[PDB]
Amino acid sequence: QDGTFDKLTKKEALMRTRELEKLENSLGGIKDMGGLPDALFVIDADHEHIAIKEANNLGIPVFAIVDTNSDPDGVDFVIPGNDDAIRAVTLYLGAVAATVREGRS
Amino acid sequence: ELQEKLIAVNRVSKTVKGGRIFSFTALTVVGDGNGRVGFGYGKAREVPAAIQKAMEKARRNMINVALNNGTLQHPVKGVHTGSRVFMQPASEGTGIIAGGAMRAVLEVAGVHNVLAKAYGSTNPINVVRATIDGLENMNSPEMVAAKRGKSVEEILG
Amino acid sequence: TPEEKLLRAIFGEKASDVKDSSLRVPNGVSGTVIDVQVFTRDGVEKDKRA
Amino acid sequence: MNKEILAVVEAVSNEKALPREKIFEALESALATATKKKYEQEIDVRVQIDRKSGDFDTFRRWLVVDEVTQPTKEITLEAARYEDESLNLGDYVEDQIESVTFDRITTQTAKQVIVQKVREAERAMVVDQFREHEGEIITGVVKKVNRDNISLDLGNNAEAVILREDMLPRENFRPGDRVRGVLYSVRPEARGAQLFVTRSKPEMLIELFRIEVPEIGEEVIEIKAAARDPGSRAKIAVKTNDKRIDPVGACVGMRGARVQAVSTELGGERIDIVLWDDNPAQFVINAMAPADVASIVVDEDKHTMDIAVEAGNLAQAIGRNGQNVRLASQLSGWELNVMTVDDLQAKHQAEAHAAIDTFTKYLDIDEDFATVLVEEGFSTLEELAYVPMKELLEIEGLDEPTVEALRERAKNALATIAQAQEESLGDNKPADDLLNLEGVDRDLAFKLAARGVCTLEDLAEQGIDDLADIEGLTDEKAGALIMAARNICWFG
RNA sequence: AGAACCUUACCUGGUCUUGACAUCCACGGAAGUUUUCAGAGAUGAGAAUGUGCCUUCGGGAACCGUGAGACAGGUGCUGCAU
RNA sequence: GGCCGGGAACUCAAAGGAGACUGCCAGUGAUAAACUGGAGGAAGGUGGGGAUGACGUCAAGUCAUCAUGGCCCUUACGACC
RNA sequence: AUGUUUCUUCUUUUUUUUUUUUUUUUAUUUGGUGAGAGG
């Protein structure tokens, strides 16, 4: 973001900014956190089934928007509802954002 | 404090085009002596790193068991994959009279009086898994009272 | 120091390690300078006061 | 000569990682100051060093200003533009002046200014790079021990200070000893010690635990609070989000090895490690360790907690000189009152009796009904006056008319109490009525009201003789106030 | 990455044993050099000459031999002890 | 006869640098890696060659380079011709 | 198209053991002789 983006090798400087942006999305908003989370709000139980199995290895209460094809056993606070329509996801994301704003008093 | 306890090391192998490579597996167990106990398997290419990696997962694998005064609650079975451990509480049985790999897991759990004997293939890692599920389903009268009858007294007199 | 040997840079001469120092005189007596004589060995440049 | 300037600039730029430009600006200022000292008159001087040759030109600088206060160093914009039309306010007009010969005097001045520039560049960037150290446990060598402070050498011409309050009470350092401490403040005393180091504050304990406990450095365990009596005893509260990790066991380590390493560095300070709880009562129980707590009563309004202990545990709960309760109170943020179970019951009975007496006296209710109000949790007239009507209607035997009457009586009792005190002293009633007479300060109004002169009418009825004993009231001032009161009451 | 002898460890024969190679001990002689016979040579018997260095010179050790036991020697075996 | 003066461009000697990276164009392909061709260039897709030999294999070779654990000979399996 | 065969004989096993610092030498101008003088 400032400094060695030119200093030694221009092609290899394009390697690092090819390294950067793939790491930018995979490790997105996790770098601001540090340490383990306290809860975990999932929007699809079936698709992200690794994390629910991963979070239940530790002591993390999770929050899954579940569709009818998945299995609601590892999730603690199960939420039934559609999750493949875009307008459906903005309900749950808009609710979980505005409520946690009220919770950060 | 944690009172760690080793049971058995082993020399396992696997082969490649160059030859065969050994390693070591070492089943251990840890336990507080007052109702917490946990085992962990662990395996590595050298016995100091094998037993240390065994304990490090045994710390996270601890389970709570509810007992009375150094002995069990009731008789309880223990079946797991060719290892039928029997456990009888034996109120002041004057020592833990059990076989190998049960004498470890019962001691660090904190009991001192149980009579026990393993029926079947006396294999060490499969028999310490046999006592654990046999101990974690064994229930105190408190849990029995608060699901059934709803008096702590009359359920055992 | 680099700055002492940098006498040559701004000016010239050589280095400044040499102790620069003007022969100053001691104390104990006041006075009023009434007469100054200057004698010059022949060949030496007479300065402006001589 | 020429190439030597470039070689010096390159050597200093590479060794001190400093911009060549900043070194030249400072040499120019150094040479200007050395030039100013050769003239008997206060002149302004600019020096310019050529960046390729190392040659330098010296001026008689004339700070272009709007209004000239110093004719020897300042020139008007109109006069500056007569010489060069391109000049603006804040520029310099020059004058061909003989550059000072670079003797060992200028050389010494240049060396001093370079050293000072390096302190504000190389050393400043070193402190910026050591952002962790500025906050973590820096290590220094004791250079000097004074009565009131210890000077530490950190290397690279950085000096730190430990103040007497920042030391442990039993520490004795000698010149040459190595000392660790937290850098808790960076000020701007470049010449001397800008760095302030502590060994006594709680941050020293937190950072020692961060170094000794990897799980704290990895953010797996968090220290939520630390309370400390330096060189005697501390308490730390620890939390983890990982249910597989015991945070207390991790901080203690195998047979206490980790906590003993921290204790040894703190001169044998006793460290208690407690589990942080999000429930305040459970957290205070944990903070009171090693004393067993029998019951807790929480007063949220006073931000206080009454802690009952068994009579055998009372001395342990208080600790030596109250050290255990004080450290628990500092760790929780709550005021902690430690008493026996019998004393807590006696306190609650005395409070219940005082509430019953208050309600019987002010609400005109019987003792039986006052007892029911206290058993339902009402202790003050304010609670009865302001609590939601639904909570008062949940009490067995209260109807909506009786609750309304009880609230009206509680409000009237609160109003009467306030008015009575305001008339007795000078809070509001005498601070307006008796203080109406021009000249009455609040103190004099309360002195008048202490004699039963509570209103402006009461003051209008007085003689000078009735007020003559009031400290600060002269007969003339008494006469003026009585006449002012009479003018308002009898002639308004 | 070089066997006429040498190398060379192999063979016949002639030889010497605290030894050709190191440390140690006690004695005697500077060390060295020249030359002759006997001998296949190894060696044996000599015959001449030299007689230097530090000095406590009752010296010591650079150096040649003779006796002492420690020991020295081994291209002897086992690469499946290394 | 560079044989003599002379000369320092050139050959060469020898130091130190430039240059080749898929950098450019086209095309295909997942707009990815890349691949095929063209340009320029002394040199074009790791330019040509060398040195460099992962964990291990074969208890492969050598105790006769040397060193080395053992065991054996000691007027002898040592030493001289 | 189909292609037989590979002396003999055979192992052991991993929870108690340990290493090292001392280095080397360290205000400045003014002595005699001869004469005079003060106490």
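Residues displayed in chain B correspond, in order, to Swiss-Prot positions 10-166.
A Cβ is built for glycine as well, from the same backbone N, Cα and C atoms used for every other residue.
Sequence annotations record features per position, and here Swiss-Prot assigns domain 'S5 DRBM' to B:11-74. The annotation that Swiss-Prot gives for the naturally occurring variant B:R20 to L reads: In strain: SPCR9; spectinomycin resistant. Not a ram mutation. Record note (Swiss-Prot), natural variant B:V21 to E: In strain: SPCR7; spectinomycin resistant. Not a ram mutation. The unchanged residue is displayed. For the natural variant B:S22 to P, Swiss-Prot gives this note: In strain: SPCR13 and SPCR15; spectinomycin resistant. Not a ram mutation. The structure shown keeps the original residue. For the natural variant B:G104 to R, Swiss-Prot gives this note: In strain: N-660; suppresses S12 streptomycin dependence. The structure shown keeps the original residue. Per Swiss-Prot, natural variant B:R112 to S is noted as: In strain: NEA-319; neamycin resistant. Annotation of the natural variant B:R112 to G in Swiss-Prot: In strain: NEA-314; neamycin resistant. Annotation of the natural variant B:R112 to L in Swiss-Prot: In strain: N-421 and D-1023; suppresses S12 streptomycin-dependence. The annotation that Swiss-Prot gives for the naturally occurring variant B:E151 to S reads: In strain: B.
Under DSSP, residues within the domain 'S5 DRBM' (B:11-74) fall into helix, strand and coil as 14 helix, 32 strand, 18 coil. Of all the variant positions given, namely B:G104, B:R112, B:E151, none has its Cα within 10 Å of the Cα of B:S22 (variant position). Highest local Cβ density among the variant positions B:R20, B:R112 belongs to B:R112, counted as other Cβ atoms within 10 Å over all protein chains shown. B:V21 (variant position) is surrounded by 10 other CB atoms, counting those within 10 A of its CB over all protein chains shown. It is 24 Å from the Cα atom of B:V21 (variant position) to that of B:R112 (variant position). Every protein chain shown contributes to the tally, and the Cβ of B:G104 (variant position) ends up with 12 other Cβ atoms within 10 Å. The Cβ of B:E151 (variant position) has 11 neighbouring Cβ atoms from other residues within 10 Å, across all protein chains displayed. In terms of C-alpha distance, the listed variant positions B:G104, B:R112, B:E151 place B:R112 closest to B:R20 (variant position). Cα of B:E151 (variant position) to Cα of B:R112 (variant position): a distance of 27 Å. In the three-state DSSP classification, B:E151 (variant position) falls within a helix. Within 10 Å of the C-beta of B:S22 (variant position) we count 9 further C-beta atoms, all protein chains included.
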